[PDB]
Amino acid sequence: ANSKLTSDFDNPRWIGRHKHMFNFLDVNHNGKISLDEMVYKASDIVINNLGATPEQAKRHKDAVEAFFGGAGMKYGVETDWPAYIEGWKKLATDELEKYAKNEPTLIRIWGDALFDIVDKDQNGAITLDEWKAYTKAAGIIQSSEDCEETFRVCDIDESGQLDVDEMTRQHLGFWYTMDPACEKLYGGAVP
Ligand SMILES: O=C1N2C=C(c3ccc(O)cc3)N[C@@H](Cc3ccccc3)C2=N[C@@]1(Cc1ccc2ccccc2c1)OO
């Protein structure tokens, strides 16, 4: 019964969750962001902060390129807020369709590529310390307390780890469907 698989695009809390992220991504307050910037940020984090090998970094870049690409972003194009949020409606729709058909989603492909870098053991799950390292390098969470709230919201495994399958589920609820069970996934960092 639990999980919510229907989009909720007219919910002001959905629009506002993505506007928060648009603003967080628009670090110089240009009112527009490009695919060039998104793939730069992605590879800067993994290579310069998280120890990615060259092959790992390239995999991660392809996943991020495809993800924001699915939201309509392109190299050499500056995407403003109205174009961004309409593109996000298309991304969320396509992702929910793939998920319902048991086909790999762009968010899962990104998770797999990131977790290969972030999980010291390369077995598809991360410790709280590893989650702190990733999110604080990206900047999506600033405080340890918000990082800890992720581990409250998510189902944590028998070793105290957040597995990529569970986090993919949580991301569908949080980014795509406004599932009430996924609120506070990023603590107070992302409304
Ligand atoms: O899910 C993750 N996101 C989501 C976003 C996001 C941004 C805007 C928006 O409107 C919606 C979502 N941004 C980053 C941060 C980022 C942006 C651009 C380049 C590099 C980083 C991010 N990071 C993730 C990465 C992630 C982390 C764990 C995962 C686990 C399973 C599946 C997918 C996963 C994905 O965690 O917060």
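Numbering starts at 1 and runs along the chain as displayed.
Recorded method for this deposit: X-ray crystallography, 1.6 Å.
Using the three backbone atoms N, Cα and C, a Cβ is placed for every residue, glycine included.
Around the Cβ of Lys32 (Ca(2+) 1 binding site), the same chain contributes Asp26, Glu78, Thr79, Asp80, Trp81, each under 8 angstroms and 6 or more positions distant in sequence. Feature annotation from Swiss-Prot assigns Ca(2+) 1 binding site to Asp26, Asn28, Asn30, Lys32, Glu37.
Annotation source Swiss-Prot lists Ca(2+) 2 binding site at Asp119, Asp121, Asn123, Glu130. Counting only same-chain residues at least 6 apart in sequence, none has a Cβ under 8 Å from the Cβ of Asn123 (Ca(2+) 2 binding site). In three-state terms derived from DSSP, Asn123 (Ca(2+) 2 binding site) belongs to neither a helical nor a strand segment and is classed as coil.
Sequence annotations record features per position, and here Swiss-Prot assigns domain 'EF-hand 3' to 112-141 based on sequence analysis.
Annotation comment: Swiss-Prot describes 142-177 as domain 'EF-hand 4', evidence class sequence analysis. Under 8 Å from some Cβ of the domain 'EF-hand 4' (142-177) lie the Cβ atoms of residues 3-8, 17, 92, 95-96, 99, 105, 107-108, 111-112, 115, 124-128, 131-132, 135-136, 183-189, all in the same chain and six or more residues away from its ends.
Under its mutagenesis entries, Swiss-Prot includes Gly31 to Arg (Swiss-Prot position 36) with the note: 100% activity loss. Within 10 Å of the Cβ of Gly31 (mutagenesis position) there are 11 other Cβ atoms, across all protein chains.
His60 (mutagenesis position) carries a helical DSSP state (H, G or I). Around the Cβ of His60 (mutagenesis position), a 10 Å sphere holds 24 further Cβ atoms from the protein chains shown. Looking at Swiss-Prot, you'll find the mutagenesis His60 to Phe (Swiss-Prot position 65) noted as follows: 100% activity loss.
Among the mutagenesis entries in Swiss-Prot is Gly124 to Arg (Swiss-Prot position 129), noted as: 51% activity loss. Neighbour list (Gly124 (mutagenesis position), Cβ cut-off 8 Å, at least 6 residues apart, same chain): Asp112, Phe115, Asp163, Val164, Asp165.
Within the same chain, residues at least 6 positions away in sequence whose Cβ sits under 8 Å from that of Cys147 (mutagenesis position) are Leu128, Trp131, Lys132, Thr135, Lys136, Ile141, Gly187. Experimental mutagenesis is annotated in Swiss-Prot for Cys147 to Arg (Swiss-Prot position 152), with the remark: 52% activity loss.
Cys147 to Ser (Swiss-Prot position 152) appears in Swiss-Prot as a mutagenesis experiment; the accompanying note says: 33% activity loss.
Under mutagenesis, Swiss-Prot gives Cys154 to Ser (Swiss-Prot position 159) with this note: 41% activity loss. Look at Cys154 (mutagenesis position): DSSP puts it in coil. Of all Cβ atoms in the shown protein chains, 18 besides its own fall within 10 Å of the Cβ of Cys154 (mutagenesis position).
Taking a C-beta cut-off of under 8 Å and a sequence gap of six or more, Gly160 (mutagenesis position) has these contacts in its own chain: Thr127, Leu128. What Swiss-Prot says about the mutagenesis result for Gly160 to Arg (Swiss-Prot position 165) is this: No activity loss.
According to Swiss-Prot, the natural variant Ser159 to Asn (Swiss-Prot position 164) carries the annotation: In aequorin-3. Secondary structure at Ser159 (variant position), taken from DSSP and collapsed to helix, strand or coil, is coil.
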Which residues, given as numbers and ranges, are at least 6 beyond the ends of the domain 'EF-hand 3' (112-141) yet have a Cβ under 8 Å from it? 24, 41, 45-46, 49-52, 56-57, 59-60, 62-63, 147-148, 150-151, 157, 159-165, 186-187, 189-190
Which of the recorded positions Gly31, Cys154, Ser159 has its Cα closest in space to the Cα of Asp121 (Ca(2+) 2 binding site)? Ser159
Which has the fewest other Cβ atoms within 10 Å: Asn28, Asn30, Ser159, the recorded positions listed? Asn28
Relative to the mean position of the Cβ atoms of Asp26, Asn28, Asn30, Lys32, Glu37, the recorded Ca(2+) 1 site, which additional same-chain residues have Cβ within 8 Å? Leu25, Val27, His29, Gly31, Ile33, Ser34, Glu78
Measure from the CA atom of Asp119 (Ca(2+) 2 binding site) to the CA atom of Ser159 (variant position) and give the result in Å, rounded to a whole number. 13
